[PDB]
Amino acid sequence: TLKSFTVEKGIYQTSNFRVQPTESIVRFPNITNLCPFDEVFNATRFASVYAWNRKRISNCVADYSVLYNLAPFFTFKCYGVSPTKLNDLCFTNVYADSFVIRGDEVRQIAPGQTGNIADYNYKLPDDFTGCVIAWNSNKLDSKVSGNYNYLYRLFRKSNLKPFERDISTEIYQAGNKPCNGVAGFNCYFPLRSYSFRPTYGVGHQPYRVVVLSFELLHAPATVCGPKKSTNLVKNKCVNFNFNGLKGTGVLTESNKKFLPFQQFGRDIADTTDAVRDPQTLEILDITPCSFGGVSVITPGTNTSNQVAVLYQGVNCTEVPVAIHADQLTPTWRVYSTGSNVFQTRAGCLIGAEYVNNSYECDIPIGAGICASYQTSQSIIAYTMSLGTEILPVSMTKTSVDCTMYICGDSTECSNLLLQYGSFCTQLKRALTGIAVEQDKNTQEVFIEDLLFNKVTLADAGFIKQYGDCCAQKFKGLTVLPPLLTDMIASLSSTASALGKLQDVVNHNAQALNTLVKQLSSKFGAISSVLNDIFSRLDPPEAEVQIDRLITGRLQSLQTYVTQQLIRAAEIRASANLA
Amino acid sequence: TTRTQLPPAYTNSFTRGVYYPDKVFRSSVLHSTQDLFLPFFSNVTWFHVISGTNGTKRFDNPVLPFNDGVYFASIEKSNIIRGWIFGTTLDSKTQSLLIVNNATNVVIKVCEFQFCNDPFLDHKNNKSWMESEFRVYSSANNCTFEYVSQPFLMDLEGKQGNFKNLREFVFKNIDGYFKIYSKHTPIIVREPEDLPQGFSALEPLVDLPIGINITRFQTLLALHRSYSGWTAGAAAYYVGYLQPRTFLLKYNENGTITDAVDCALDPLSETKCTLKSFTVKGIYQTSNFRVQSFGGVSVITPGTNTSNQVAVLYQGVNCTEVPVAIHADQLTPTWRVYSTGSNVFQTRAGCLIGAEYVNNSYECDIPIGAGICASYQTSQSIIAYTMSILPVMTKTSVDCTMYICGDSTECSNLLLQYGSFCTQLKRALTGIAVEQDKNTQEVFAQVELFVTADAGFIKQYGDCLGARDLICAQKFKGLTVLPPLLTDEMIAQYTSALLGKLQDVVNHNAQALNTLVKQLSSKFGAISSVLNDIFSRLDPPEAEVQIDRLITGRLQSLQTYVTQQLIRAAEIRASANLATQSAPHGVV
Ligand SMILES: *[C@@H]1O[C@H](CO)[C@@H](O[C@@H]2O[C@H](CO)[C@@H](O[C@@H]3O[C@H](CO)[C@@H](O)[C@H](O)[C@@H]3O)[C@H](O)[C@H]2NC(C)=O)[C@H](O)[C@H]1NC(C)=O
Ligand SMILES: *[C@@H]1O[C@H](CO)[C@@H](O[C@@H]2O[C@H](CO)[C@@H](O)[C@H](O)[C@H]2NC(C)=O)[C@H](O)[C@H]1NC(C)=O
Ligand SMILES: *[C@@H]1O[C@H](CO)[C@@H](O[C@@H]2O[C@H](CO)[C@@H](O)[C@H](O)[C@H]2NC(C)=O)[C@H](O)[C@H]1NC(C)=O
Ligand SMILES: *[C@@H]1O[C@H](CO)[C@@H](O)[C@H](O)[C@H]1NC(C)=O
Ligand SMILES: *[C@@H]1O[C@H](CO)[C@@H](O)[C@H](O)[C@H]1NC(C)=O
């Protein structure tokens with residue numbers, strides 16, 4: 001995971017281990033009677049548009065595929081629920097309503113939008129959990145036989161409170177003065193205009209509307225899905241589906257003193273550590289099954305391939321190497337028993353054996369235990385036994401071209417980014433500040449061939465590439481040459497103590513590599529390249545796609561600038577020390 | 001019955017009227033919630049019912065407005081109160097609720113009634129059984145809701161005496177739901193006929209789905225006959241209107257509310273809100289005031305361990321434009337602000353109220369500004385005047401996938417579309433840990449106070465399956481603490497061979513960790529804060545953006561935490577370099 005075919009000796013981190021679930025249990029309350037749905041809606045002439053009835057539905061099991069398989073019933077544009085997943089959710093306090101309307105203006109008076117009837121009486125929130133279903137009445141039952149439905153919503157002054165009828169009646173209010181007798185002002189009553197098909201060659205179809213309201217889930221549920229129930233299993237990392245609170249963990253007996261009305265347990269930070277079974281009234285504690293971190297200890301790629309493994313913060317007996325029935329990284333088991341597993345305050349050590357010697361410390365393990373490679377040759381762990389000068393000067397000056405880096409080869413990208421204010425200039429100034437401050441560091445602070453030779457195995461610039469190539473380049477990244485050129489002017493062995501000056505060069509290198517690789521990130525868009533997106537996509541969503549791309553790239557480069565400032569502070573302190 | 005009018009009395013509600021707002025169970029947590037409640041120390045009516053004029057019935061049943069709730073209670077001795085009928089107009093043209101208490105049946109009924117002007121009930125059952133007791137009305141039609149159960153009160157009879165019932169009821173109606181909360185308790189003395197200053201949790205009793213429009217509050221009485229006319233014993237009930245508020249509750253071990261605090265009553269109350277604790281000495285910033293000019297408000301207190309006296313500083317406003325009277329309004333005025341009886345003094349910062357400016361000078365304790373400081377001194381009051389160990393922190397690590405995506409493989413798949421945006425976080429945390437290890441080696445390797453807020457835990461192994469502490473709760477979601485390399489014993493051996501400055505770092509780390517773990521509850525503009533519910537209710541095409549918004553929010557939170565950790569690490573390393581006896585994560 002280090003992207004290398006050789007690895008120096010040390011302790012490293014690769015991934016984490018977790019215990020997978022082995023089976024599934026589902027508990028749901030039992031309701032013998034099937035939930036009536038044809039009776040509640042498929043019935044005689046529906047409730048009036050002005051005074052629509054409401055029917056509470058409770059304590060029933062409903063299957064909604066019957067509406068699918070029977071008749072057209074167009075619309076059915078659910079607003080906040082998956083139409084297919086309706087049979088997988090257990091409901092609460094569901095309401096049904098009977099509606100009558102012409103249908104010519106049904107689109108405007110549709111839920112979530114303003115319409116004539118919608119602005120007259122019936123008001124809905126910005127979004128509702130239920131679904132709107134319009135029963136498109138076909139001919140010979142669409143009042144083709146004759147007109148009926150005396151009531152109509154001819155007039156209404158303004159909208160009303162949410163979920164309210166239109167029992168308001170009486171003649172229209174004359175503009176000159178409030179009207180009572182309709183004598184000189186044509187003040188009409190607000191209804192009586194239904195005329196379905198008396199002489200209409202082309203007209204409207206009855207659109208009886210039903211809408212639901214649900215998803216509380218805090219109180220005990222009443223309407224619940226037709227999903228079956230099985231016996232429950234305790235003391236195992238299993239998947240549970242208690243009344244809808246699906247999760248993974250271990251269920252155990254508990255001593256919590258719930259009051260009768262209380263159902264769901266909670267914890268310090270929004271985690272259900274307790275639950276009540278639907279069928280049998282009993283209290284259960286939930287605890288996530290075991291997981292932890294893994295570290296690999298190696299003594300050197302050239303030296304030997306024998307390694308050791310350290311499991312972080314787990315008890316050896318509970319998670320040994322012989323429980324590989326569901327553990328992550330199944331094949332990465334390290335034989336059956338590599339060595340005597342050892343217990344440390346940090347966890348479990350496998351592949352090594354513990355000695356009774358007090359040697360000098362090496363690649364370390366937590367709580368004062370150091371490992372070593374020693375005599376045939378194997379890995380040991382023990383308790384540690386008590387028993388020139390190099391300082392950084394300044395980092396490599398750098399600069400970034402905002403319009404080149406983000407909006408490359410796209411004037412339209414720059415045009416759209418222009419609406420983001422000026423988020424490139426101030427960053428340019430911020431980089432320039434540390435850039436010019438490095439020069440004053442060098443001026444304030446102020447064998448050689450051997451040091452120059454040793455360092456130059458990993459350096460940048462050299463001939464500083466002032467012409468043709470190189471050194472990453474492109475995407476508007478440049479290196480500012482130092483102002484003071486080389487007017488500034490045991491060790492020969494491989495055992496070089498020059499860790500400090502190599503450290504800053506390395507860290508800058510990985511910072512630059514991370515920044516340049518950030519461009520390969522998709523950010524969840526269709527494509528990470530602007531030309532392809534512009535070519536084969538329309539503007540309306542192209543703007544939002546490029547907007548998200550701009551946000552991601554600017555966020556990444558802001559983080560890079562912040563890291564540069566943080567490192568520049570330390571380099572400043574080190575320079576002032578010297 | 002040719003009765004005369006009476007003046008209703010007034011009483012103080014004290015610290016009563018706290019009820020469980022939610023069905024969940026919590027323990028040892030300090031939860032805060034906003035809901036309708038009876039404000040602490042509010043005026044409550046004292047409707048008193050007796051056999052007036054030595055046997056003349058007192059029609060003390062006005063048509064009280066229902067409004068937004070009630071705190072109906074009683075200090076009743078024997079069974080004399082029944083009925084809480086409600087209605088918009090109280091006639092045959094209005095749907096109305098009715099609650100009788102026949103023996104052991106509530107008979108909660110929703111029918112249109114031709115209501116009696118002054119309805120009552122017979123506490124003594126009529127002779128030959130089948131007591132009529134139906135003078136309350138004469139006509140019933142359009143019965144929608146009927147409910148029968150055990151009596152709404154199962155209170156024991158008055159028995160021999162010397163003790164009385166204290167039935168407490170709360171009625172609430174919201175969004176077509178009618179909730180009835182109840183609680184009972186005995187009483188010791190009746191000399192003032194006043195509610196004792198005691199907490200009272202009001203458990204839920206009944207919930208009804210009726211969505212009837214209601215605007216008025218009525219009451220019934222239970223008296224059989226003249227034991228001329230109709231007479232009974234003695235009883236009394238109070239009415240407390242309801243308004244929205246915000247409270248901080250204190251769940252105990254077993255999960256029962258023992259005491260709560262209002263959040264707008266006094267300056268100390270609001271300070272305890274903004275600190276989320278029941279104990280506070282110093283200066284704190286609470287809120288800001290705006291005039292329908294604006295400014296900020298700060299509270300100066302000597303410490304809850306000493307006194308409840310306070311003082312208020314308004315920043316950037318002269319004392320002229322904001323006197324004490326404006327507290328009757330503005331939405332920043334539930335305040336008392338006392339008055340100008342305590343002299344108001346103007347400083348450079350702004351307007352200070354609640355302190356007296358002395359003519360002396362001392363070394364000051366609470367810094368106000370511009371050379372002015374306040375202190376608690378001698379009787380005793382707040383007076384303002386003019387003034388006259390090295391840390392070395394704890395290693396921490398975080399897990400990307402499980403924290404961002406808790407037990408969801410689809411969320412992991414979508415996160416991998418972000419690629420590697422937190423491997424650098426792991427590198428930064430590991431480098432920081434190596435940094436403190438090197439600092440300890442440099443400061444201690446050249447050849448006992450032992451404070452405990454550190455405790456003697458066993459590093460909190462995986463055996464945490466049994467409150468659940470605070471470290472175990474944060475152990476989940478992937479926030480672990482790696483153990484130090486050097487144990488305390490060898491540090492002591494090195495020392496042998498050779499306190500706020502330490503507590504502040506630990507407190508800062510703890511509060512940062514708590515903020516990070518609490519940030520998960522943020523909605524972030526989605527419809528739910530749990531991915532499982534999103535999968536259950538939503539299809540993938542929009543669930544992906546819904547999850548993406550939370551992913552962006554959580555990534556921002558993690559990046560912020562990492563930046564704060566780096567900035568703190570720089571300072572602690574500077575201190576370690578400055579530190580050129582053994583203490584927990586420090587030196588003396
Ligand atoms: C106090 O007043 C209530 C007012 O309703 C009385 O309610 C009684 O309730 C029961 C059960 O609902 C009724 O029984 C019903 O009718 C017959 C029995 O007569 C039988 O077919 C069933 O048992 C059916 O549920 C009963 O009729 C009804 N009382 C009257 C007078 O109608 C209650 O009995 C009264 N006394 C108490 C609570 O001690
Ligand atoms: C309440 O009951 C009725 C009204 O609901 C009234 O009682 C009678 O009211 C009429 C109205 O003129 C009088 O003529 C009768 O003399 C009243 N009868 C009695 C017995 O008082 C009255 O308003 C109220 N009181 C009573 C006792 O009924
Ligand atoms: C509930 O009250 C309504 C309102 O009076 C009654 O509705 C009446 O029903 C009859 C039956 O055809 C109609 O002729 C009337 O016009 C209706 N009155 C209206 C609409 O105001 C209803 O009957 C009552 N329900 C009962 C008594 O069970
Ligand atoms: C309820 O009825 C009253 C009539 O007393 C009316 O004024 C009010 O608008 C109705 N609705 C509500 C929500 O109060
Ligand atoms: C909780 O209930 C137990 C069981 O009787 C009791 O001993 C204890 O005092 C109660 N209160 C607390 C705070 O534990």
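Numbering starts at 1 and runs along the chain as displayed.
Every residue, even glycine, has its Cβ placed from backbone N, Cα and C.
Look at A:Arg45 (variant position): DSSP puts it in coil. One natural variant catalogued in Swiss-Prot, A:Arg45 to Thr (Swiss-Prot position 346), is accompanied by this note: In strain: Omicron/BQ.1.1, Omicron/XBB.1.5, Omicron/EG.5.1.
A natural variant is reported in Swiss-Prot for this position, A:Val144 to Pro (Swiss-Prot position 445), and the note states: In strain: Omicron/XBB.1.5, Omicron/EG.5.1. In sequence order, A:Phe196, A:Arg197 make up the list of same-chain residues 6 or more apart from A:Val144 (variant position) whose Cβ falls under 8 Å from its Cβ. Secondary structure at A:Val144 (variant position), taken from DSSP and collapsed to helix, strand or coil, is coil.
Quoted from Swiss-Prot for the published mutagenesis A:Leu151 to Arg (Swiss-Prot position 452): Increased resistance to neutralizing antibodies. Decreases HLA binding to NF9 epitope. Increased binding affinity to human ACE2. According to its DSSP assignment, A:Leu151 (mutagenesis position) is coil. A:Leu151 (mutagenesis position) is surrounded by 17 other CB atoms, counting those within 10 A of its CB over all protein chains shown.
Take the CB of A:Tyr152 (mutagenesis position) and look out to 10 A: across all protein chains shown you find 20 other CB atoms. Recorded in Swiss-Prot as a mutagenesis result, A:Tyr152 to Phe (Swiss-Prot position 453) carries the remark: Decreased HLA binding to NF9 epitope. Increased binding affinity to human ACE2.
A:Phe189 to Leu (Swiss-Prot position 490) appears in Swiss-Prot as a published mutagenesis result, with the remark: Increased resistance to neutralizing antibodies and human covalescent sera neutralization. Non-local contacts of A:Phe189 (mutagenesis position) by the CB criterion (under 8 A, 6+ apart in sequence, same chain) comprise A:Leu154, A:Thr169, A:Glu170, A:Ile171, A:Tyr172.
DSSP assigns A:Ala269 (variant position) to coil, not to a helix or a strand. Applying an 8 A CB threshold to same-chain residues 6 or more apart, the list for A:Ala269 (variant position) is empty. In Swiss-Prot, a natural variant is listed as A:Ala269 to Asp (Swiss-Prot position 570), annotated with the note In strain: Alpha/B.1.1.7.
DSSP assigns A:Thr478 (variant position) to a strand. For A:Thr478 to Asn (Swiss-Prot position 859), Swiss-Prot lists a natural variant annotated as follows: In strain: Lambda/C.37.
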State the three-class DSSP label for A:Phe189 (mutagenesis position), counting H, G and I as helix, E and B as strand, and everything else as coil.
coil
To the nearest whole angstrom, state the Cα distance for the pair A:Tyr152 (mutagenesis position) and A:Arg45 (variant position).
14
Rounded to the nearest Å, what's the C-alpha distance separating A:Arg45 (variant position) and A:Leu151 (mutagenesis position)? Just drop the number here, would you?
12
A:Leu151 (mutagenesis position) versus A:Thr478 (variant position) - Cα distance in angstrom
77
C-alpha separation across unresolved stretch of 65 residues from A:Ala489 through A:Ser490, Å
22
Recorded positions A:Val144, A:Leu151, A:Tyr152, A:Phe189, A:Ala269: which sit with Cβ under 8 Å of a chain B Cβ?
A:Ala269
Determine the Cβ neighbour count for A:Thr478 (variant position): the number of other Cβ atoms within 10 Å of its Cβ.
15
At the unmodelled stretch of 10 residues, I want the CA-CA distance from A:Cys469 to A:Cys470, to the nearest Å.
5
I'd like to check the chain gap: with 12 residues not modelled between A:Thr375 and A:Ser376, what is the distance in angstrom between their CA atoms?
5
Hey, how far do the C-alpha atoms of A:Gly387 and A:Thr388 sit from each other in angstrom, given the 23-residue hole?
24
Since the deposited structure skips 35 residues after A:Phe446 and picks up again at A:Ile447, how long is the Cα gap in Å?
19
